[PDB]
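Participant: Take this structure first; my questions come after.
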Amino acid sequence: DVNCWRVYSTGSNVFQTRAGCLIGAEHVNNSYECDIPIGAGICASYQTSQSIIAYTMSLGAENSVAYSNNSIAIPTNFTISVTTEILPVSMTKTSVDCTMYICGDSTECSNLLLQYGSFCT
Amino acid sequence: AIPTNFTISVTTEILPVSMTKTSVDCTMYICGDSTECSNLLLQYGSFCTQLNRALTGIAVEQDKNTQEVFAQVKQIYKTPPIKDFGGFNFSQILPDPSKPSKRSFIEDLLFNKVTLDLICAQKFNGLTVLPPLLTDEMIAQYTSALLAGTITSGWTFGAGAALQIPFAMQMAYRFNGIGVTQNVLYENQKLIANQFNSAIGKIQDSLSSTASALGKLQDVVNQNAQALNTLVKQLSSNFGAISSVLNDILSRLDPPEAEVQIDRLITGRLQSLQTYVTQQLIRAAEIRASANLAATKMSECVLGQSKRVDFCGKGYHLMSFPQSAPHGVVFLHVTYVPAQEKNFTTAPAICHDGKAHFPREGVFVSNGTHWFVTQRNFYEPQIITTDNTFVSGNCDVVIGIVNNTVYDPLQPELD
Amino acid sequence: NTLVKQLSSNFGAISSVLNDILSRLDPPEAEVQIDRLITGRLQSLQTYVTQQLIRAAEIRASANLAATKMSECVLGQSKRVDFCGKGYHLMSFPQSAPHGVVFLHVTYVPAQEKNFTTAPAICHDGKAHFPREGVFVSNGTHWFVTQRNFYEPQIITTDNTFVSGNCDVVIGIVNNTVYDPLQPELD
Ligand SMILES: *[C@@H]1O[C@H](CO)[C@@H](O[C@@H]2O[C@H](CO)[C@@H](O)[C@H](O)[C@H]2NC(C)=O)[C@H](O)[C@H]1NC(C)=O
Ligand SMILES: *[C@@H]1O[C@H](CO)[C@@H](O[C@@H]2O[C@H](CO)[C@@H](O)[C@H](O)[C@H]2NC(C)=O)[C@H](O)[C@H]1NC(C)=O
Ligand SMILES: *[C@@H]1O[C@H](CO)[C@@H](O[C@@H]2O[C@H](CO)[C@@H](O)[C@H](O)[C@H]2NC(C)=O)[C@H](O)[C@H]1NC(C)=O
Ligand SMILES: *[C@@H]1O[C@H](CO)[C@@H](O[C@@H]2O[C@H](CO)[C@@H](O)[C@H](O)[C@H]2NC(C)=O)[C@H](O)[C@H]1NC(C)=O
Ligand SMILES: *[C@@H]1O[C@H](CO)[C@@H](O[C@@H]2O[C@H](CO)[C@@H](O)[C@H](O)[C@H]2NC(C)=O)[C@H](O)[C@H]1NC(C)=O
Ligand SMILES: *[C@@H]1O[C@H](CO)[C@@H](O[C@@H]2O[C@H](CO)[C@@H](O)[C@H](O)[C@H]2NC(C)=O)[C@H](O)[C@H]1NC(C)=O
Ligand SMILES: *[C@@H]1O[C@H](CO)[C@@H](O[C@@H]2O[C@H](CO)[C@@H](O)[C@H](O)[C@H]2NC(C)=O)[C@H](O)[C@H]1NC(C)=O
Ligand SMILES: *[C@@H]1O[C@H](CO)[C@@H](O[C@@H]2O[C@H](CO)[C@@H](O)[C@H](O)[C@H]2NC(C)=O)[C@H](O)[C@H]1NC(C)=O
Ligand SMILES: *[C@@H]1O[C@H](CO)[C@@H](O)[C@H](O)[C@H]1NC(C)=O
Ligand SMILES: *[C@@H]1O[C@H](CO)[C@@H](O)[C@H](O)[C@H]1NC(C)=O
Ligand SMILES: *[C@@H]1O[C@H](CO)[C@@H](O)[C@H](O)[C@H]1NC(C)=O
Ligand SMILES: *[C@@H]1O[C@H](CO)[C@@H](O)[C@H](O)[C@H]1NC(C)=O
């Protein structure tokens, strides 16, 4: 949250973004898919000497369907694909001893802890 | 009872998808700009790191919900400049290229209805607000691509490569799905468009009027902006100390005595922060539970035709259109409701020559003098023939079989 | 790990070791030190319990979805779009992974599309013929009727379409002829 100065140390290729101040990354005019998110539609990536650049991410290739009021497109051939999907179902089962964790082997500590009502149970 | 007319109806549905990303600084909020409090908070073990980690996990999840909802097309489809959809008028929901932020009319209404210094005091107290990853002008491009792919390719654009097809035949295919023949569309097409446009027109008039429809999308904003006020009020409390300002305590007391007062203050500010963190952790799960439902509805009602009752609106489902609203998505469901009804006397079968004739796809009816067979969800009587019913058994076991004749179209031709 | 690390913290006491406080302090002075350590560790345990209670529900929300997917995608064929994988759904297989399940979805995607010039209906002698199940297409000269998801051209016959009314209300209807298979065999 610093407008870009107010920053202590400056350098080369100081960049001002809607997400803050970016130091050390060149600014380009192209637009690729997002690699390292920054904010406000700005993404940075490392590429070709090699340098870190920051751009405005591109949503994807743009095409226009050849839509006409008396035209249809019929497929003639197919492909059988197979995908995978991972789902967690359960996690580990843990259990603690409230007396052992707080006090341990001491006996006066148990007597002092007994005042608290039923937290352990 | 058989219906005669029908009616096309469009209804809205609001769904929150994400909330605002915030991040508080444990050391800055609890202590301020002092080092004695820093040393004491260091004497406390690791309570600040867990809070900073949780309040970052929430903010990361908030940017995955929006991606999962909207970012479902791998292309950016564009509507053709020439608008010929058979009479349907989509100007209200398709983007307006005039205003710099490419948003439609209804999207602008929705943006103006919702109302998002209070911020400055929080800002100068260790609080901050991170910006969303996808700017709204880029969500209003995902929604535009989805809506432009729906009205030119059907459900095919979500199951491979987009394949064009005229909108009239798309409506015919969507009628044929719910149990109405194709010819009901073409012989009434001019009507249906006039029923659709009006249906859209009453939606915007329902938004610009004095109505409370965005309440479910305003409640989350109110709750999130309300919790911060309590989090800040909790900073102005004694908690058992002499005064609520750490500067005064460090100004009129030596360390060996001010230590106990600073400890009393820390043991209350830390708890006031923990309560807020837990509340946010619960609200995040609620909002994600809503965002996943939004994604499922987006993928099933929009990118296809649903057959689950009362999922994508009341009635039978034809299609849906998405729109973006601040921190939420608004669906417009288009449905099909039968309108005008008539009584008839029906039978399960027809005994012709000792043979029971059952309908192939339809229902037997009679207007009191003659018997016809018609489809279930519309009134279109047809003559009973052998190319329209199938025989099974003999007219002895059916409970309510009646007497009638069958045309048998093949015989007269040979004559 | 963090739950263990909280043990090595004074929480304001003289020494984080419980025994070393009582080893070199009288009872009624060390009582307050022990009482401070007790509440510090108790709060450090309550935090862990609450975090586990939240994460358990987060996991169960996915366990129910896995049960639903096993019921619908595996034990049958689904029609909800993008539920059991991208494309039209055919069948799935389950596999087991440490603390979770892995679904292998088999799906069907069309590959090679071709353009065609279409028509809503054909009217023959003042009767409008609509396709029973399929679409009218053409390669520029002749008209055929095909299924929607695969190009298999087939000649138009009377037992391939159905009639409803005259060709005066249908918008984009076009002339052609219908085979009427009965007549040549009647000869
Ligand atoms: C950050 O602060 C600087 C300092 O005011 C702003 O720069 C000013 O911009 C205006 C508009 O072009 C100029 O007229 C001033 O001369 C600039 N001031 C200086 C000192 O250069 C800048 O606009 C601020 N940035 C943001 C994003 O608010
Ligand atoms: C549909 O696509 C498949 C793609 O595999 C075509 O099958 C290929 O045909 C070429 C030419 O005969 C062979 O060299 C390849 O080995 C085939 N692939 C496989 C996996 O066997 C198929 O011919 C296409 N359909 C039609 C009607 O041409
Ligand atoms: C089925 O379609 C509509 C149902 O609203 C009817 O069309 C309207 O009929 C009224 C009554 O004459 C006219 O004033 C309107 O101009 C018609 N059009 C519209 C858009 O309202 C139609 O009559 C119904 N058919 C039957 C047999 O009832
Ligand atoms: C679709 O709806 C729009 C919006 O109602 C119609 O546009 C109107 O056209 C008239 C004719 O000149 C103008 O006076 C209005 O100002 C237009 N409305 C707006 C909001 O600009 C349009 O005619 C309808 N039909 C089509 C085919 O687009
Ligand atoms: C029930 O519908 C039948 C339709 O067939 C009506 O019968 C028609 O009546 C008109 C009136 O003169 C005749 O011109 C038609 O030839 C009849 N159709 C036939 C014989 O198939 C019948 O009138 C209707 N009944 C009622 C009570 O409305
Ligand atoms: C429906 O048609 C059948 C077949 O014509 C009728 O069955 C016969 O009806 C006559 C009428 O008196 C009886 O004498 C016969 O015993 C019946 N059974 C036969 C011929 O096997 C039937 O009655 C008709 N249903 C009616 C009139 O309601
Ligand atoms: C459109 O398809 C038809 C049907 O295959 C083509 O007509 C055939 O053309 C071949 C070669 O000219 C002849 O041997 C057949 O006898 C024709 N069959 C019929 C039923 O006419 C037609 O040529 C195709 N059109 C184009 C432009 O290729
Ligand atoms: C489809 O066929 C009908 C019947 O052949 C055509 O109707 C004829 O149109 C011409 C042009 O005005 C008239 O002069 C004739 O009187 C019509 N009736 C006939 C020939 O019986 C119709 O135009 C055709 N539609 C097309 C080719 O799009
Ligand atoms: C990007 O384009 C702008 C004009 O739109 C130009 O002023 C700027 O210099 C360009 N940046 C680079 C790195 O060439
Ligand atoms: C059918 O007849 C009953 C008998 O009175 C009547 O109440 C009902 O309204 C009729 N159905 C319709 C659709 O009018
Ligand atoms: C179908 O027609 C469009 C419009 O001319 C064209 O861009 C496209 O390439 C055609 N399809 C094929 C497979 O060539
Ligand atoms: C399609 O639209 C054009 C106008 O661009 C029109 O001339 C043509 O008749 C339309 N198609 C049909 C089948 O009517």
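Chain A is numbered as in Swiss-Prot, which gives 614-617, 633-676, 689-761 for the residues shown.
Method reported for this entry: electron microscopy, 3.5 Å.
Including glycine, each Cβ sits where the backbone N, Cα and C put it.
For reference, Swiss-Prot lists these features for the protein:
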MUTAGEN   A:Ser673 to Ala  No effect on O-glycosylation by host GALNT1
VARIANT   A:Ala653 to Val  In strain: 19B/501Y
VARIANT   A:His655 to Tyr  In strain: Gamma/P.1, 19B/501T, 19B/501Y, Omicron/BA.1, Omicron/BA.2, Omicron/BA.2.12.1, Omicron/BA.2.75, Omicron/BA.4, Omicron/BA.5, Omicron/BQ.1.1, Omicron/XBB.1.5, Omicron/EG.5.1
VARIANT   A:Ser704 to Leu  In strain: Omicron/BA.2.12.1
Participant: Select from the recorded positions A:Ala653, A:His655, A:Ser673, A:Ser704: which have any Cβ-Cβ contact with chain B shorter than 8 Å?
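Facilitator: So the ones by chain B are A:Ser704.
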Participant: Measuring CB to CB from A:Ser673 (mutagenesis position), give everything in the same chain under 8 Å that is also at least six residues away in sequence.
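Facilitator: Correct list: A:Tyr660, A:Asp663, A:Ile664, A:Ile692, A:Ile693, A:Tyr695.
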Participant: If you count the other Cβ atoms within 10 Å of each Cβ, which of the variant positions A:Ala653, A:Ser704 comes out on top?
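Facilitator: Checking each of A:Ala653, A:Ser704, the winner is A:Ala653.
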Participant: Quick check for the class: what is the C-alpha distance, in angstrom and rounded, between A:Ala653 (variant position) and A:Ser704 (variant position)?
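Facilitator: Computed Cα spacing between A:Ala653 (variant position) and A:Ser704 (variant position) is 35 Å.
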Participant: Restricting to the chain of A:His655 (variant position) and a gap of 6 or more, list residues whose Cβ falls under 8 Å of its Cβ, or answer none.
Facilitator: A:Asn641, A:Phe643, A:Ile693, A:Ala694, A:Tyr695
Participant: Give the helix, strand or coil assignment DSSP yields for A:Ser673 (mutagenesis position).
Facilitator: strand
